[PDB]
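Participant: Once you've had a glance at the structure underneath, I'll fire off some questions.
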Amino acid sequence: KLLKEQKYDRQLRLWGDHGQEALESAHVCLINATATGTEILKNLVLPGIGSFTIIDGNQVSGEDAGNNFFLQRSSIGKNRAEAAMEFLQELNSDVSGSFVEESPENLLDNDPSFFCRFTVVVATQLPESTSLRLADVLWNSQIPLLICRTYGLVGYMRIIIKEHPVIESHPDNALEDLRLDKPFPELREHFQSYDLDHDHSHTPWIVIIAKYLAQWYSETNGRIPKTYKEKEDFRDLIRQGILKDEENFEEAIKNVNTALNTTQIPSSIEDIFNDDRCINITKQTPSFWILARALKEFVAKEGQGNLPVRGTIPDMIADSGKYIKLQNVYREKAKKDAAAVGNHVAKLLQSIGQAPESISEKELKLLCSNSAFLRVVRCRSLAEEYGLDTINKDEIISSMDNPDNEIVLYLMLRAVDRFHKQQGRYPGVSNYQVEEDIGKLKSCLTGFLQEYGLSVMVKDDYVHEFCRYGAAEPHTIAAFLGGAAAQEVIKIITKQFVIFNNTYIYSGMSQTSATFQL
Amino acid sequence: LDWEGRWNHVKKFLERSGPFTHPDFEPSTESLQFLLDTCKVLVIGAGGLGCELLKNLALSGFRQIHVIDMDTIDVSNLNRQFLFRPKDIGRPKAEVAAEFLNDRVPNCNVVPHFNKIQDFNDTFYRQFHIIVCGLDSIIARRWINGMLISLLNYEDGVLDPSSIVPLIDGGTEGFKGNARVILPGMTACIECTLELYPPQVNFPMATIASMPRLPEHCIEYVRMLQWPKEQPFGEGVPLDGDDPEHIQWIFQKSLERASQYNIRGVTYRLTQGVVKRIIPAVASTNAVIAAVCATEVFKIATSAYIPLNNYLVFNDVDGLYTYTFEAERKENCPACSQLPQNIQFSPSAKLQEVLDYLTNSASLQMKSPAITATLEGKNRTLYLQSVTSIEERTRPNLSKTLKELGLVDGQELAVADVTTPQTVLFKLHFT
Amino acid sequence: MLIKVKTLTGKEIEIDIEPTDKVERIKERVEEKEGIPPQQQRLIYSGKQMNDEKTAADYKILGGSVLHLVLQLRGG
Ligand SMILES: [Zn+2]
């Protein structure tokens, strides 16, 4: 119990108690106990994923056993799924494992709704047809899907979630919500309760720029420094006050390059606001959008063109009483600003017909403090990516202006798949084939480029390389993918960070990666 | 022996040539056997990066592998270091890590080294064809870095290429992390980039001892001032950052030394963090960086492709981003440069003013250096902080000027810090 | 002169800096639009790790030039 807390400590410092809950309640589905799939599962089972299930029709082969850290020599001959599951199981006794000795195709064929029991489905080393089919089935069931394939030194990763909205986007950096440009009642009363002459270096750097900006606002008829030249001057205006060498005074002098303009509803929040899912609410509108509306309504009424106050301020070299009392100035607007957003939610849930307390207060508070960091990611279904009429040519062609842009590796993968659809085998698996196939692969590429009318130059260098690969699954590449992939699953499950948009390509041969929107 | 198919995934890059191959590469049916038999690799660190690195190398074709680590398995590692079971707690990582692999992967032959990297000397490191890194501190990287550089011998200006033991080091921290490839004496060294590291967050004594605002200052107090002056658990006895009891006390005291100033945010979770300066960690990010490092090592030993040049940064907080660039090798680095660093000091210089150009200069910090020049064939040990004794029997020298200590122009000096094994030089200049 | 400085997450933002401005300000501008304290800002341009004391000119920064934000980590 409080034994787990000791084991998962380095991560709770990342997604917290609540993140750990979503995780410990999730049930992941892995499509193949290949090295790539096994690596991904390894990274989910360790942090605590509630339970998992492995679907795998294949038998463990010699090479299967040579590049898997979760399959042994004895495993050869046995069902790849069941075998892998036995060692993964040993990684964390708090995780419950399961396996289905059936094939994806076999399942998609009989029980088509087996996958509805899963939080997220991760499919690996899957042939084109199987992907398209599963992609379709899962898309119409509203089930997240992550397609990962290792080929030579190439990493392919395709996420497919119709809509994935998030409150805790965990931004690395972000301007503070100080409110100097648009100070609120309680805040101003504070700034006035002080005196710039009657503590020389114990006054918050904020109360400084405040009273020295309140001054300039009278020596030019309340105008805010906007031109750099103007800001530079406002700097020296505070310089002339350091009755002497002061740290905070000389500190406020750098805060000027920010503390002036911090208030401004961001683009991202704007688009959410103007999104139809926000403007048009019904009883199907997920809580995410109802809160995005309450924020909208807020900004209109109590908000005054602005989002609720964050409620937090940075560290500023100052007194141990001036700082804390200054902090409640915000900790209070925040609470009151949130209570208002909490009203808009109440009313809102009513014009719909849902119970007034269908959205907890914990949610609300988390919502308000993160209001500026909302993110909504929507991924084009796979079927659209593969469509003749819907392909995203522009994206492809544009990237191709660089003969070495990762996208070639994607195009090449489609060629290799067309090739597999044709020969019933991948390009150059045996050593004597590498020769002859270099040609057959080139024809397949050029044939794929036509069906879609993509007039791009693919170096002949890349057509060789992919035959050298012989559809190999180099553990270290698999291991990289396994790493990247699992954290995105963690994201979907916790709804705590921002998932890459469409496709992530990895070149282990140049050690570079890119994300596209196919 | 090995079973049919065991290394097919690895064979395709040694048995077959191709367009992205390296100029030295040569398709061979015999190269795999060679790599399993003769390639000595030394992983450095057995906690996460290290754990992931061993597996990767192991399944990549390397058999002759050594691991070094001075630590012991702690429960807080179990969420990312998959080579350790809770039953292994208390045991030494290098040993348990080696044991797991020698068992999980058929004929691997990892050799543990329950040691600090400073225990060994250059005799040791020459044994290896490659050094992979997964350290947990900067000083450690600066040290192993100096070590590898002090293994290079230049036959009259020209650097002997076979005196270069390639160095691959990875870094991690939350969802951000970075891999890297060094070729001691050619590519940029750990010191050539020393300034890419984040600033150091030190809470000024004024705000901890009197002006406590954050909940961390309340903890930093209980741990840095209140523990010494009221040696809770017996005099002399220091606080064990891993003692659930010690911490518990700091915590309890932090709660109080917080209310006295009305501050909230005092939790046990935060207490352990401040006290130990804990870094958030997860399996995934380590797995990534290490997969990268692993792959590079493979290229450098087989020449199946070209070694990543220099850097690679990776962030997983917003989608997946990775910038790859080529770090400039400062041709004036105190570490990998060819000759002494021409330092500039007017003859008036004091002396404690040199112990501060090295100590505080961004270009090359020094934790606690010691200068020593030559006056009468007799090598004067000007200042020092290594041995408490000599420290006093030298401290006064931090006042007499250069020539006021027999320091002519043109002649060099000698500094040696706990940050590097090699003796860094400096051709003093008056102007 | 207008330059782009790709962030630590790939987000590319453009900024106005006439040649003479020191790197030290190219950071001031970035902090202005993103909120990244300049202390922890490490700017990289063509492998050269832009010294915050030199100048955009000292690094041949020309309009369509892109600067990347990098980070070196301690843990392992
Ligand atoms: Zn160097």
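Please read every residue number as a count from 1 along the shown chain.
Going by what the header records, the deposited coordinates were determined by X-ray crystallography, 2.9 Å.
Here the Cβ of each residue, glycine as well, is placed from N, Cα and C on the backbone.
I grabbed these lines from Swiss-Prot:
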type	residues	note
MUTAGEN	B:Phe34 to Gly (Swiss-Prot position 65)	Reduces affinity for UBE2M
BINDING	B:69-93, B:117-140	ATP binding site
MUTAGEN	B:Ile117 to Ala (Swiss-Prot position 148)	No effect on NEDD8 adenylation
MUTAGEN	B:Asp136 to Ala (Swiss-Prot position 167)	Abolishes NEDD8 adenylation
MUTAGEN	B:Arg180 to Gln (Swiss-Prot position 211)	Abolishes specificity for NEDD8
MUTAGEN	B:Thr207 to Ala (Swiss-Prot position 238)	No effect on NEDD8 adenylation; impairs thioester intermediate formation
MUTAGEN	B:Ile279 to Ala (Swiss-Prot position 310)	No effect on NEDD8 adenylation or thioester intermediate formation; impairs NEDD8 transfer to UBE2M
MUTAGEN	B:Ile300 to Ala (Swiss-Prot position 331)	Reduces affinity for UBE2M
MUTAGEN	B:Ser337 to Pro (Swiss-Prot position 368)	Impairs NEDD8 transfer to UBE2M
MUTAGEN	B:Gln338 to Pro (Swiss-Prot position 369)	No effect on NEDD8 transfer to UBE2M
MUTAGEN	B:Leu339 to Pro (Swiss-Prot position 370)	Impairs NEDD8 transfer to UBE2M
MUTAGEN	B:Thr381 to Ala (Swiss-Prot position 412)	Impairs NEDD8 transfer to UBE2M
MUTAGEN	B:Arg393 to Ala (Swiss-Prot position 424)	No effect on NEDD8 transfer to UBE2M
Participant: Measuring Cα to Cα, tell me the gap between B:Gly134 (ATP binding site) and B:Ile300 (mutagenesis position) in whole angstrom.
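Facilitator: Cα to Cα, B:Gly134 (ATP binding site) and B:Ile300 (mutagenesis position) are separated by 18 Å.
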Participant: Filter the recorded positions B:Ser76, B:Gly134, B:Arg180: retain a residue only if its CB is under 8 A from a CB of chain A. Output in sequence order; output 'none' if empty.
Facilitator: B:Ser76
Participant: Below 8 Å between Cβ atoms and chain C: which of B:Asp136, B:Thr207, B:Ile279, B:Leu339 make it? I'm asking about the mutagenesis positions.
Facilitator: B:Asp136, B:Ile279
Participant: Under a criterion of Cβ-Cβ distance under 8 Å and sequence separation of at least 6, what residues of the same chain contact B:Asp136 (mutagenesis position)?
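Facilitator: The list for B:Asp136 (mutagenesis position) reads B:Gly45, B:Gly47, given in order along the sequence.
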Participant: Who sits close to B:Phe120 (ATP binding site): which same-chain residues at least 6 apart have their Cβ under 8 Å from its Cβ?
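Facilitator: Expected: B:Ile68.
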Participant: In angstrom units, rounded to an integer, how far apart are the Cα atoms of B:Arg180 (mutagenesis position) and B:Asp69 (ATP binding site)?
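Facilitator: For B:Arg180 (mutagenesis position) versus B:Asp69 (ATP binding site), the Cα atoms are 20 Å apart.
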Participant: Pick from B:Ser337, B:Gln338: which of these mutagenesis positions has the biggest number of other Cβ atoms within 10 Å of its Cβ?
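Facilitator: The largest 10 Å Cβ neighbour count belongs to B:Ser337.
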Participant: Express the distance between the Cα positions of B:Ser337 (mutagenesis position) and B:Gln127 (ATP binding site) as a whole number of Å.
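Facilitator: Cα to Cα, B:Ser337 (mutagenesis position) and B:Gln127 (ATP binding site) are separated by 24 Å.
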Participant: Of all the mutagenesis positions given, B:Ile117, B:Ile279, B:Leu339, which residue's CB has the most CB neighbours within 10 A?
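Facilitator: Output for this query is B:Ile117.
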Participant: Return one of helix, strand or coil for B:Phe34 (mutagenesis position), based on DSSP.
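Facilitator: B:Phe34 (mutagenesis position) sits in a helix per DSSP.
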Participant: Tally every other Cβ atom lying within 10 Å of the Cβ atom of B:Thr207 (mutagenesis position).
Facilitator: 20
Participant: Which of the recorded positions B:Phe34, B:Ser76, B:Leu83, B:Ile300 has its Cα nearest to the Cα of B:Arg393 (mutagenesis position)?
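Facilitator: Sorting the recorded positions by distance from B:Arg393 (mutagenesis position), the top entry is B:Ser76.
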Participant: Using a Cβ cut-off under 8 Å and a sequence separation of 6 or more, which residues in the same chain sit near B:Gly90 (ATP binding site)?
Facilitator: B:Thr72, B:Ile73
Participant: Using Cα coordinates, what distance in whole Å links B:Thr381 (mutagenesis position) and B:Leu339 (mutagenesis position)?
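Facilitator: On Cα coordinates alone, these residues lie 22 Å apart.
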Participant: Pick out which of the binding-site residues B:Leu83, B:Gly134 has the most other Cβ atoms within 10 Å of its own Cβ.
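Facilitator: Output for this query is B:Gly134.
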Participant: Measuring Cα to Cα, how far is B:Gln127 (ATP binding site) from B:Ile117 (mutagenesis position) in Å?
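Facilitator: One finds 14 Å between the Cα atoms of these residues.
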